[PDB]
Amino acid sequence: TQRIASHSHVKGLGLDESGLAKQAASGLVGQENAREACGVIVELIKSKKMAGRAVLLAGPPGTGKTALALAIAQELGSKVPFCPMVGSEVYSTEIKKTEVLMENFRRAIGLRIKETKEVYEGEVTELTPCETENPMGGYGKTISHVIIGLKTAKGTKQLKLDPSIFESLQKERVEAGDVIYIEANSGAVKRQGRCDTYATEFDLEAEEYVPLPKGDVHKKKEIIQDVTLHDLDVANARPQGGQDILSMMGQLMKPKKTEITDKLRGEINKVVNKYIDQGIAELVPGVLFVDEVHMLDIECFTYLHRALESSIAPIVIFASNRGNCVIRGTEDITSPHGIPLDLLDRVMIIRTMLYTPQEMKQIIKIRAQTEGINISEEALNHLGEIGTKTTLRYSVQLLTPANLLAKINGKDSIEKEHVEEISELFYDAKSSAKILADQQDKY
Amino acid sequence: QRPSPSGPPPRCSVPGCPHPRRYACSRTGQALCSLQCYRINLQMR
Amino acid sequence: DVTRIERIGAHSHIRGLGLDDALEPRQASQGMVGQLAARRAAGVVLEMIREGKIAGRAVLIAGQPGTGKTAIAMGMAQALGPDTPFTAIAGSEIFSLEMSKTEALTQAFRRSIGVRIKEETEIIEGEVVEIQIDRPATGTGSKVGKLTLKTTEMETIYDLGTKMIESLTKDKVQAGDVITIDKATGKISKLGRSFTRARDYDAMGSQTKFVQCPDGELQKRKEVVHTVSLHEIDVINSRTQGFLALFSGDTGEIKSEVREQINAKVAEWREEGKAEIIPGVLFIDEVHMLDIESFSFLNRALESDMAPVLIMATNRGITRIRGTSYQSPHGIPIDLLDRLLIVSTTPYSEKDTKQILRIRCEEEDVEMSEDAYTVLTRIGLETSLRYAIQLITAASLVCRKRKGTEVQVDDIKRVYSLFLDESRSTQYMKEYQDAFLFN
Amino acid sequence: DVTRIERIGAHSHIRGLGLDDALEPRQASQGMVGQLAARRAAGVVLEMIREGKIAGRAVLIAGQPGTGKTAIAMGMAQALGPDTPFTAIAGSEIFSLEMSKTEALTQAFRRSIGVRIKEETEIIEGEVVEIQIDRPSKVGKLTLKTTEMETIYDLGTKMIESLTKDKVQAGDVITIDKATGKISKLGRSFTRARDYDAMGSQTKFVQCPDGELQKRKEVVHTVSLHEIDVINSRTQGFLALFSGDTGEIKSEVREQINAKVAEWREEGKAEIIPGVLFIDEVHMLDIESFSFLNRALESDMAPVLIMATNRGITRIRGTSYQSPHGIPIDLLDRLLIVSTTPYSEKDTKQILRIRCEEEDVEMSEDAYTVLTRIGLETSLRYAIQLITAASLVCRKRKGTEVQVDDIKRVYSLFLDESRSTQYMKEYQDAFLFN
Ligand SMILES: Nc1ncnc2c1ncn2[C@@H]1O[C@H](COP(=O)(O)OP(=O)(O)O)[C@@H](O)[C@H]1O
Ligand SMILES: Nc1ncnc2c1ncn2[C@@H]1O[C@H](COP(=O)(O)OP(=O)(O)O)[C@@H](O)[C@H]1O
Ligand SMILES: Nc1ncnc2c1ncn2[C@@H]1O[C@H](COP(=O)(O)OP(=O)(O)O)[C@@H](O)[C@H]1O
Ligand SMILES: [Zn+2]
């Protein structure tokens, strides 16, 4: 069974047809205005019109700003890319920060392109170079084509192939008893190995045998693949070929990220524009979620400045939980959320408030039920009171150890004694800080 | 061309054992499967 | 319905500077309104750059936040044209772990001076009828063949040497194909298979698209125009068979001797009349972020005879320069500050803010009532213009949610209540002093 | 007499966590004394780890120096035992020069998640005796020999070619996997180690294989997720597993690894076993790295973090802010602090006894009394270290039992922190730099 995470219950915002926020739906309670704003943002993302618009979820720690981003991701679906990030990913020892940011920005934009695969594959039986019976002046014969018999688990059939393919057949080891495959579009031939049927004619053979193919000899299907715009960058930056001393040399050396030049993007954009205009590929913009933005640098913010007004950048959702803090990279330039004011004028701020005890108890119950835990009301109320005394996280965290203690005692549900014992055992931040202050002389 | 295949795969020489031939013995030269059938063939000869 | 890679951004409505033949800015043209003096100066410098005779000229644009400095930059970039190189670099796009700051600035400078080359070649576009290959038995590896080409009017037979045969085999060209042959270099570009020749076919050995037959004469002339920056010429000549560094960006701290060699060779190329050198424009935005060493390198690098017309941008006041402790205007030392002209921008008013909102709505295809426009302008005067611009899309979405067609004051008030401003967020922020982190 | 690579350390006298069936600690069991509440919490979180149902859980152990945070962590590791990954690192181990602090923590996270897989293996292994070929498709046979049988295989042409290229000779012990057909020479038999009086560049003499020849069975493989990441990091990445040459693995590979692992667990092919990541002296991590743990503990697959901290209210490294435990508040709430308590005099006697029997040292009762007095007036670790020197000084006296005089002599010879500091101030001018 899939293991329980810390945000497993969040399945959506839980909105009406009119956009109003339900009191409790899809694992979310409260924060009605925030949920309505997030629904508006979801509509904006689905609109496929804007670009580079940013929203900043601002609120105290443990108020659900991280959860709402995942709710937006869930309500978006899975056909639109959603790239998470923390503020500490920019600091790399291999490449500059504004390239980490540019690569991530290009990650949140995905493609979706369709194509057909056609192949003739199966076991080879005989090779008949069918001749035309009347050689030409100055020659003893005139081979017309090659007849190749291929059999799979369905049936056997003969195919007429160009004579030149024989020149490729001798390039590899094409003997009867092997299984081969030829790409219809490409036209090359490749050998997989001898069939399993002849796996017993010897006691020790150096080659490994593959099973006989099941299905029709000639397969043809249609496949749609999705690639982000960053994958094209890496593919074009590092050509993966083997017939070079450069390709192979780089493929032997330690791979390192390289600062992609803006000229490469200028041509990838042109080619994807051409193919979109030809109706082959469909572009789908996505979302990029930066949590703990307050860990960025002033250089990173100043690059984000220019990055946002681009006509290609995706929708960015920032999250932070800092008060009036000093901006990283400066000396004493304080600012709200640790974010410069000039950048902060380009974002739409969504405020997240605290949680009332009723909503806290509802959250505790939802977590307990999603987790597969049974709790009594006289203990659930005590747990909610304890959480309201300290915080929501400290109340939700004690669910599992209480269940383990009850199961050790044999009971199938948590009572008052289990909760009080667990609370007596573990400590919270406030009491630990009080102890540290009391015993400061011995640390 | 297609060389003619064989119908039944070779079997362990001991009539009781129905396993296929993993290998052939050296001292006496018969098909064998494992330790037990090797010991049986050694004893019965 | 289809969505291209280019979407509607923050400066997607500005299509130019909106100036007449007399270089007198208009009140409202080409997506730009107001800011008459800055637009005038920008038109002057645009005409100056278009003339392209003096080098190493710098211009700084200063003013309040959100007063169109970047808007002016994008406007002059659009007015300049696509064929004139323009490079936009942020203030932090030079602090790299792969090359020094001076090296990055040198690459940025050399990336702006373009070279235009017209390349005319003789080509043969035609349909393949049959191909003749006569492999030797033993001999010494000499191959001989013939190749017949046909169009809807004329046809011919060509002989083959020992060089194009290997190319034809590598590209795997057979009958029923339409190919373009480059007479100079010798490359074979594949167009596609024909229609009539596809009737006689073996099993699928090539499945792809379809094309027609090149009409007219078999032999023609093709012309390409290449715009190559100096920096990529430097990268090409810095190592043998090194071309992925144009895209990979792996070349670091190129040797100077290569740079002077390229400068000299470009000089002779200009003299011979083969290629044409065209200076471009470099736009460094938020340039207060540059370390003092970068500024002082700019000092000397701006005195060369191949420097571009760099354009600055800053919204800071009397601030200490990055990396130092000395105050100075615009966070820039006086040395660099004494070598360029400074263009200042004025804060906006109500009359032109309303027109900004109107043109933004026209770009975004959003309709509001006149009362809604007045409320939005009041918001965009009590609060910055960017917030009012942003609220337009949210109001349009909210209006479309209720199956509406015209945005109303109630929708705008709802959006104002839903999202937040920096001032209101800070006001609500003071009441949770102990709830936040590190106050 | 014979000393192995491992010997008596500081935490080697503890073997598991002393508990009961009802998770009730004992006064003195499995080399642990006291810390009843801390051991109860440790047992609860150990059961939580063993169940492995919830992901992303953090526990912090705090207390004064010399109270046994690291001892509790090692006891937990021993009680958990092998077969469950347990990655123990120090706080300062992530300050690398080839990878950022993010990668050095991401890899430390992926190295505490185990994957159990089952494989069907058939392998032949034995000493070759004679190889015969003919020259007519060359046909031949080869003979294997073990302690039980002696057998002949009628191998094919490709096997002939492989054997010729590998240059197999009689007396060699070789293994072949019939599934693929790869020869893995192990060396030469002991009985074949005399026909050459000048051995080549590299040869090894190993005993002839015993038992049945062609063994077919099922094996279990427990591989960490970090290994699966490194293997797909580059073309030949398994070298980096031992070299340590890996750096900044692309994020488009770890997601694929996670998706494939989820698909495998859905198919039942492989099973995921969570583990523990112990980060000792976590009080010295970067504010940038602390913020990374915020989103690292909220993933579907993540180990249980256990941290130790010796700091009270102190400055955070990387910023000019005062916080408890040197840890930001936005992370401390995600944790679950388990506090410790300074030991009493009875605990001090009962803890010096265990080390004495660990070092195989007999001590007198008055010697124990004096040692307990010293270890109460001074640090416990100093008193613990005072027994090893005492044994050697008593051995120099040619006595089998230590006494009070020996303890006093060893106390007078070496110095503790207090006396060193006191004597240091007497002639502080002679010292350098204050
Ligand atoms: N609206 C909500 N409904 C249900 N649970 C919530 C809600 N908001 C927060 N939580 C719970 O609070 C816990 C921590 O919230 P989090 O998103 O980490 O807050 P922050 O982002 O401020 O740190 C999560 O485990 C989540 O389950
Ligand atoms: N004169 C103008 N004409 C049209 N739009 C303008 C003008 N001035 C400002 N704007 C709009 O204001 C928005 C913010 O301006 P911005 O580029 O941030 O100014 P600055 O870069 O000086 O802070 C831009 O999206 C732009 O469309
Ligand atoms: N509960 C205990 N039982 C037995 N020995 C202990 C216990 N706690 C600590 N010790 C011993 O005390 C010595 C020092 O304790 P240590 O773990 O270094 O303290 P801290 O946790 O402050 O680092 C260790 O060598 C350890 O073996
Ligand atoms: Zn048998």
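Residues displayed in chain C correspond, in order, to Swiss-Prot positions 15-453.
Backbone N, Cα and C atoms are what each Cβ position is placed from, and that goes for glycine too.
According to Swiss-Prot, the feature ATP binding site maps to C:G77, C:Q78, C:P79, C:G80, C:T81, C:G82, C:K83, C:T84. When secondary structure is read from DSSP and collapsed to three states, C:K83 (mutagenesis position) falls in the helix class.
While the structure shown retains the original residue, Swiss-Prot records the mutagenesis experiment C:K83 to M with this note: No effect on interaction with NOPCHAP1.
Around C:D299 (mutagenesis position), the same-chain residues six or more apart in sequence whose CB sits under 8 Å from its CB are C:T84, C:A87, C:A102, C:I103, C:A104, C:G105, C:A327, listed in sequence order. The note that Swiss-Prot attaches to the published mutagenesis C:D299 to N is: Abolishes ATPase activity.
All protein chains considered, the CB of C:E300 (mutagenesis position) has 25 other CB atoms within 10 Å. One entry in Swiss-Prot concerns the mutagenesis experiment C:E300 to Q. Its note says: Reduces ATPase activity. Decreases interaction with NOPCHAP1. No effect on formation of RUVBL1-RUVBL2 heteromeric complex.
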Item to check | Long-range Cβ environment of C:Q78 (ATP binding site), under 8 Å and at least 6 residues apart | outcome: C:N329, C:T359, C:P361
Checklist outcome for this item: Whole-Å Cα distance, C:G77 (ATP binding site) to C:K83 (mutagenesis position), is 8
Item to check | Those recorded positions in C:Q78, C:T81, C:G82, C:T84, C:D299 whose CB falls under 6 A of ligand 2, listed in sequence order | outcome: C:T81, C:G82, C:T84
Next on the checklist: For the ATP site (C:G77, C:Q78, C:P79, C:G80, C:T81, C:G82, C:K83, C:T84), what does the 8 A shell look like? I mean other same-chain residues with CB within 8 A of the CB centroid.
Outcome noted: C:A85, C:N329, C:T359
Checklist outcome for this item: Students should find that the binding-site residues C:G77, C:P79, C:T81 with a Cβ under 8 Å from chain A are C:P79
Next on the checklist: Validating a neighbour-count step here. Other CB atoms within 10 A of the CB of C:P79 (ATP binding site): how many?
Outcome noted: 14
Checklist entry - How big is the gap, in Å, between the Cα of C:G82 (ATP binding site) and that of C:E300 (mutagenesis position), rounded to a whole number? => result 13
Checklist entry - For C:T81 (ATP binding site), which residues in the same chain are close in space, meaning a Cβ under 8 Å from its Cβ, but six or more apart along the sequence? => result C:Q49, C:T359, C:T360, C:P361, C:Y362
Item to check | For C:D299 (mutagenesis position), the three-state class that DSSP assigns | outcome: strand
Next on the checklist: Whole-number answer please: how many Å between the C-alpha atoms of C:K83 (mutagenesis position) and C:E300 (mutagenesis position)?
Outcome noted: 10
Checklist entry - If you count Cβ atoms within 10 Å of the Cβ of C:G77 (ATP binding site), leaving out that atom itself, what do you get? => result 19
Item to check | Local backbone state of C:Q78 (ATP binding site), from DSSP in three classes | outcome: coil
